[PDB]
Structure formats: structure tokens, C-alpha cells
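K.L.:
Provided herewith is a single structure, encoded as C-alpha cells, for subsequent inquiry.
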Amino acid sequence: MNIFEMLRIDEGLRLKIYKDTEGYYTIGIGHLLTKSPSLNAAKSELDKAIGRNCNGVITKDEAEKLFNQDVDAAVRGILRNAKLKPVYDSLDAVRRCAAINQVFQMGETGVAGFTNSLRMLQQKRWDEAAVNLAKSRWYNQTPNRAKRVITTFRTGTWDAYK
Ligand SMILES: Oc1cccc(Cl)c1
Ligand SMILES: [Cl-]
Ligand SMILES: [Cl-]
């Protein structure tokens, strides 16, 4: 198991513009296109991102390409954050995959409000962090996925992904 397989499991793969759990235009492997409600805005964004007139549809390779760049950006976004980096570097390899997944899902922004949980994770108080992490809009909005990530951080193993 690795980050790609793990997020591929959590985000699915769609080759046509779709709305995500929050109602926003997205495509491929969880790639957010825009928060605007204008489908035309979304198609534009898509064309800009792919480099061609897509008409709301992309290829698997196109989707995989967007994904790579997105994982990359996420990690990099972590390492660039001063509040984040130190937490991330204190963790082992599995748990680091769980940090990337949350950031990929919510942005470095969404994640900045987890301060308390971040501290517990840095302190390696797993069970405590897991409880703190559940007390959030994120777990209440996408519980099944939040569960798998939380278990991941709690255990340091890939069991929730089987
Ligand atoms: O979202 C998270 C959670 C833990 C560590 C980092 Cl770096 C990010
Ligand atoms: Cl792009
Ligand atoms: Cl879910």
C-alpha cells in the first residue's frame, strides 16, 4: 500500500466532470476544479488544467497526470508549512500517508484548524489524537473516510484499507 493506492481508494476515479460531497465541480481522482456553481467555469478550468478543449471529459492518463501533480503539491504544501512540517517529520511512514490524505482532501487551510490534534500526534498520543480528530465537521461530514484515516493515524498500519 502507498499514498496513491490509498487516495485512489478514498477519492475514486471519474472521467467526466462531477460534483463532490460538498457540491463542487471536480474530476478524475479527486481533482477539485472550482468552487463556483458555473459549469462553464468548471469546463474552462478543466481546459486550462489539461491544456486542451476537453468538453468536460478526460482520459485516464490525463486523470493520472493530474493526480500526480496533486499529490506532489500536497506534500510540498506540507513541507512549506511551518506549523505542519515539524509534525509531519516526526511521524513514521504510514502515518505520514494519513497526513497527506487529509491535506489532499481539505487543503493546508482546512488542516490548520486541527492544531490540537496536531499537537497530540506530535506527542505520539495516538488514542488521544484519534478521539480529538473525530470531534470535527470533517469526521461528521465524511465519516467512513474519516474513519479510515483516523485509524491509520491511531495505529500506524494499513488495516483500515485492508
Ligand atoms: O493533516 C495533518 C495531520 C497531521 C500532520 C500533518 Cl502534517 C498534517
Ligand atoms: Cl495542470
Ligand atoms: Cl465517507
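Numbers here mean position along the shown chain, with the first residue as 1.
The deposited model was determined using X-ray crystallography, 1.9 Å.
Just so you know, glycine gets a Cβ as well, placed from its N, Cα and C.
Swiss-Prot feature annotations, pasted as is:
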- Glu11: active site, proton donor/acceptor (ACT_SITE)
- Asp20: active site, proton donor/acceptor (ACT_SITE)
- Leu32, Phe104, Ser117, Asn132: substrate binding site (BINDING)
- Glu11 to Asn: Loss of 84% of enzymatic activity (MUTAGEN)
- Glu11 to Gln: Complete loss of activity (MUTAGEN)
- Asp20 to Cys: Nearly no effet on specific enzymatic activity (MUTAGEN)
- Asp20 to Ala, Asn, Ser or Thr: Complete loss of enzymatic activity (MUTAGEN)
- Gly30 to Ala: Almost complete loss of enzymatic activity (MUTAGEN)
- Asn132 to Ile: 5-fold decrease in enzymatic activity (MUTAGEN)
- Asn132 to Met or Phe: 2-fold decrease in enzymatic activity (MUTAGEN)
K.L.:
So the record assigns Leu32, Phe104, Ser117, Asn132 to substrate. If I measure every Cα pair among those residues, what is the longest distance in angstrom, as a whole number?
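P.N.:
Max Cα-Cα spread across the substrate binders: 27 Å.
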K.L.:
Could you round the CA separation between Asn132 (mutagenesis position) and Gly30 (mutagenesis position) to a whole angstrom and send it over?
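P.N.:
Computed Cα spacing between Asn132 (mutagenesis position) and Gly30 (mutagenesis position) is 26 Å.
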K.L.:
What is the number of other Cβ atoms found within 10 Å of the Cβ of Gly30 (mutagenesis position)?
P.N.:
20
K.L.:
Quick one: Cα separation, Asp20 (mutagenesis position) versus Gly30 (mutagenesis position), in Å?
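P.N.:
Here the two Cα atoms are 8 Å apart.
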K.L.:
Tell me which of the recorded positions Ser117, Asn132 sits in the most Cβ-dense spot, judged by other Cβ atoms within 10 Å.
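P.N.:
Counting every other Cβ within 10 Å of each candidate, the maximum falls on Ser117.
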K.L.:
If I take the alpha carbons of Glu11 (mutagenesis position) and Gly30 (mutagenesis position), what is the distance between them in whole Å?
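P.N.:
Distance between the two Cα atoms comes out at 5 Å.
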K.L.:
Can you tell me how far the Cα of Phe104 (substrate binding site) sits from the Cα of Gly30 (mutagenesis position), in Å?
P.N.:
9
K.L.:
Quiz question: given the mutagenesis positions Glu11, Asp20, which has the greatest number of C-beta atoms lying within 10 angstroms of its own C-beta?
P.N.:
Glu11
